[PDB]
Protein chains: 2
Amino acid sequence: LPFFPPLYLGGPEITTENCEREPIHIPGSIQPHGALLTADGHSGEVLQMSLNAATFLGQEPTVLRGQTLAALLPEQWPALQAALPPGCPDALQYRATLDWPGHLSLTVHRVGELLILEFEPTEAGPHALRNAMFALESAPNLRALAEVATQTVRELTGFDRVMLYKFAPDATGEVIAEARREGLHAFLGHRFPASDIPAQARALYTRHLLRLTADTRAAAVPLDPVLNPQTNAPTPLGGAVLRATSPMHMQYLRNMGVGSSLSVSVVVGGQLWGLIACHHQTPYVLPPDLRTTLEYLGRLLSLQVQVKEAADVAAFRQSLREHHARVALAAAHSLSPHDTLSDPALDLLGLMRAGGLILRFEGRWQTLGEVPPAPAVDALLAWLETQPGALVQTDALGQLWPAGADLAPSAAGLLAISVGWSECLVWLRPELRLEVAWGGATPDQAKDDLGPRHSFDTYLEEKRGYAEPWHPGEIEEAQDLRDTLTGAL
Amino acid sequence: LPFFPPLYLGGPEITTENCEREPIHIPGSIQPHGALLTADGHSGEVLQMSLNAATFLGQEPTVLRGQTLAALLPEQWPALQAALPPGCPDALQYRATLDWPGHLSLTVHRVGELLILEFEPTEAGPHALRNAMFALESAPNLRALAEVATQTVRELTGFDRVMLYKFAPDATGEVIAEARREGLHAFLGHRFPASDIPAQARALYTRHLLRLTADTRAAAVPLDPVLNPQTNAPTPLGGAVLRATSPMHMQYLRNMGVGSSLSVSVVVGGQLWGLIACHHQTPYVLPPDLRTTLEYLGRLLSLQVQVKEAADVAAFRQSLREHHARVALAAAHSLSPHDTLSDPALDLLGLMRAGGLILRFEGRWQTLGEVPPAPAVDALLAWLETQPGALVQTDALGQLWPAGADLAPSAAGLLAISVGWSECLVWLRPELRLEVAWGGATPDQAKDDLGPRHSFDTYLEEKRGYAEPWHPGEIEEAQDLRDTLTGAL
Ligand SMILES: *C/C=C1/C(=C/c2[nH]c(/C=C3[NH+]=C(/C=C4\NC(=O)C(C=C)=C4C)C(C)=C\3CCC(=O)O)c(CCC(=O)O)c2C)NC(=O)[C@H]1C
Ligand SMILES: *C/C=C1/C(=C/c2[nH]c(/C=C3[NH+]=C(/C=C4\NC(=O)C(C=C)=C4C)C(C)=C\3CCC(=O)O)c(CCC(=O)O)c2C)NC(=O)[C@H]1C
């Protein structure tokens, strides 16, 4: 993923035209509620410092500049050496607490030949986390898991709003569960455009799992100097939780009325599955010991989301097992595929919950249920021959095939399967007039203004030419039956 | 899985003949370092109690018997009602701490219409767990992950021995990492028979993830009464950590010299992947707040084991990618499969690290490398025709095919692939004389004595007629190439 140079290196202004390429990993600034130091990995000499480090460490910038970490932190320097060896990934963190003439929290991570240290004040429900773990593990489905997760984070952090945001293959997520204070606007059930979380944002969020913005009305504190003296290059602050949030997302949060934000990634199989989005109407800083709990819950959700999704599919397959057996049995002892598969006792329509069925064998076809007219069927099979693969799935045929949207009332959803495409089975679902609740704007209205939008209320998009999407278990069952009948002939 | 009736219901004596069917889930007794109460799920009336509950609660058994949990625990009863609704799984636990005229730890779980409560004393490294999490996540391979896990548990619990025990498809596990005190016997690298952890033991360990034996020289405390008054049946103590360990495993631990034991399951995909086995030479009771850390580490290992295994396979596939490309390219433009695939430029031997290659096409075969004689090849293909499937894998051909062990020196490992078996490719690996370090006895010597064995030192079994096992990536690559060449013809 490409990136523009930062603003302090002659970088262009970030607009909705090019926000996809903003270098958020190197803002050259941090958030003011904490101090940041940058030291050498081998010698320990301090190289960079935020302009407010003097207020956090009680010493002048010219005093700390050039001081070795051995003299500044004699009790912690060898632990830093042993904990972060050279060549370790930048996601490895080491945290401790220090006594300063209050108590500070120091989190160090290594980015190449550079040691990054974060200082933020910390203070010194023990079983709510364990009970939360056992509650998440015993949740019956993904919806209940999401409700227990949101309610748990809500009861643990005191945030005004806590929600679980689930991404889609087109990067447009949806609030699947919400735990909010009374009187707040409900974002539950709303879908949001992919523009709100750009590509490099999700990419960064797949590696560094937690980030926050403690005060959306707080100016960032720069570093001195902004360029790393080792390489005369920007300092990678991707792993720093104190990293200055991009001004785009801060203007976005202020337009939403959010005073403080935070999110923890839910990564599954190396892909960003979702986020635990947190909102507070007023500025708020969570103690680090409390954030660690949210990180544990992030790992737990990463595991349980996988488990619960797998189980939710396996239950549907269990629901279709016996029917699969009957169809396979009848198919094995078949002398005419048309007469055998079109038998109502097999009920190939109810298997996939389809309103139309097209069976192509021996150079001819037969229908079953509400189907398009005959020349439309000829055009649909002649269209299917052009597509490669053994399976075709779509909940809106008009998107994959123009001039086929005329067939939307009878055949809007298509699930076809081949045995080349000379002998195939086509499942058709009729059109279902849908209303999608968007959170302010559809993806079409995301690039109309050069700044982040101000409207976030419910926007009901009337989607037409669509059918009910195919459940994942219907597709798994589909290809299983595809290998079955392909083996039978 | 069947079970004998317990000893208190006319059950037979447990020997090595029938230890596979011991009802460990209902010992009718608990470990003496804690108290256990059994109450009704609807009314809260206490129904059962351990014979030492008076020493833990300061009240006579006749006093507590029949008392409602509302009167006994007024501060906790509604929390128990709301936390454990009827119909919830027995793995759901709710833990709190109480002040008793010291401080106790109460863990409650629901088994049907029965509430089970556990009382054990608790006392009131904050960042070692977070640093442990980041260290486990940044481990490069599974071996390093196991070393960091064992070292972490060792430094957190103070156990004399901590090890990671990885199961095999035949339920015979191996100590893949070990963190032990100086001078102790090393179980690292030793394989152990499946008899040590029976079937119902692993089955129970897949659902309830932690169990322990705080003192192997401590007699169990029974319940009063032993039968549940609701059903006149034994009380299921499978979820109770205070459950009396089976006497078989306690005699086993004493024969090993272990004073205190504990293990946390590492479940992956619903299957028991491994265990975090812990040993202490003297009796030891871990505080519950400390065990919760080990449970968190159990979830973390359940996630990271999956990640690291997937990555370790993906690295091998990456190592074979280019070679796969070359073989596919040459195979597409083929006019003679024998001449094309036997070309040394393709190097089909080095792809799978095999010493012999048999190519069967167009009704004839050709060899490549060290292979059995011609009639042995005819018998090997005529044998392959009888086996169904597209792939055959074995690291010891003599096991799958007697009279074929005569071909062990040239062909001990076999990896065959079909395109029926009329046209196939066979990879052969020569015999490798192996020495397997067993921990006391091989599976053959596990049923010679009616009690658990006393010998646990290294027993080097000289395994002959075996080859180097096929790496999982070699098999994935094998079937990928199988669909490739099958599609090419
Ligand atoms: C043209 C660029 C745009 C843009 C940039 C942008 N956005 C982020 C980070 C986030 N955006 C989020 C979106 C949401 N927050 C919500 O509460 C909801 C719905 C209730 C949505 C859809 C989120 C969650 C983040 C992560 C940060 C956080 O949790 O607060 C960044 C990167 C910021 C950073 O962390 O460094 C950037 C550059 N956002 C847009 O809307 C367009 C205009
Ligand atoms: C014929 C029955 C036998 C038998 C029964 C048995 N075993 C268990 C439980 C365990 N056995 C374990 C085995 C090992 N512990 C080790 O340290 C090593 C190698 C260093 C091995 C192979 C383990 C770990 C357990 C789990 C309990 C624990 O962690 O201490 C049970 C069930 C006990 C319970 O928890 O209720 C039973 C009935 N063991 C045999 O060896 C044969 C004779």
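What you see of chain A is 6-106, 109-131, 136-430, 433-502, where the numbers are those given in Swiss-Prot.
Quick check of the header: X-ray crystallography, 3.3 Å.
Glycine too: its Cβ is placed from the backbone N, Cα and C atoms.
According to Swiss-Prot, the feature tetrapyrrole binding site maps to A:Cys24. Following the DSSP three-state reduction, the secondary structure of A:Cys24 (tetrapyrrole binding site) is helix.
What Swiss-Prot lists as domain 'PAS' is A:26-94.
The domain 'GAF' feature in Swiss-Prot is assigned to A:152-316.
According to DSSP, A:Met259 (mutagenesis position) sits within a helical segment. The Cβ of A:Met259 (mutagenesis position) has A:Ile19, A:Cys24, A:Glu27, A:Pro465 as same-chain neighbours under 8 Å, each 6 or more residues away in sequence. In Swiss-Prot, a published mutagenesis experiment is listed as A:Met259 to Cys, annotated Binds PCB (in vitro), but difference spectrum is altered.
Listed in Swiss-Prot is the mutagenesis experiment A:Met259 to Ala, annotated as follows: Binds PCB (in vitro), but difference spectrum is altered.
Here the residue is the original one, but Swiss-Prot notes a mutagenesis experiment at this spot, A:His260 to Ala: 100-fold reduction of chromophore-binding activity. For A:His260 (mutagenesis position), the same-chain residues 6+ apart in sequence whose C-beta sits under 8 angstroms from its C-beta are A:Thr224, A:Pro465.
A:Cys289 (mutagenesis position) falls within a strand segment according to DSSP. Every protein chain shown contributes to the tally, and the Cβ of A:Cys289 (mutagenesis position) ends up with 25 other Cβ atoms within 10 Å. Among the sequence features in Swiss-Prot, the mutagenesis site A:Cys289 to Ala is noted as follows: Binds PCB (in vitro), but has aberrant spectral properties.
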Item to check | Å between C-alpha atoms of A:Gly433 and A:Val430, the residues bounding 2 unmodelled positions | outcome: 6
Item to check | Gap-flanking C-alpha distance, A:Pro106-A:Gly109 [2 residues absent from model], angstrom | outcome: 7
Checklist entry - Including all protein chains displayed, how many Cβ atoms other than that of A:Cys24 (tetrapyrrole binding site) lie within 10 Å of its Cβ? => result 22
Checklist entry - Which whole number of Å separates the Cα atoms at either end of the 4-residue gap, A:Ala131 and A:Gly136? => result 13
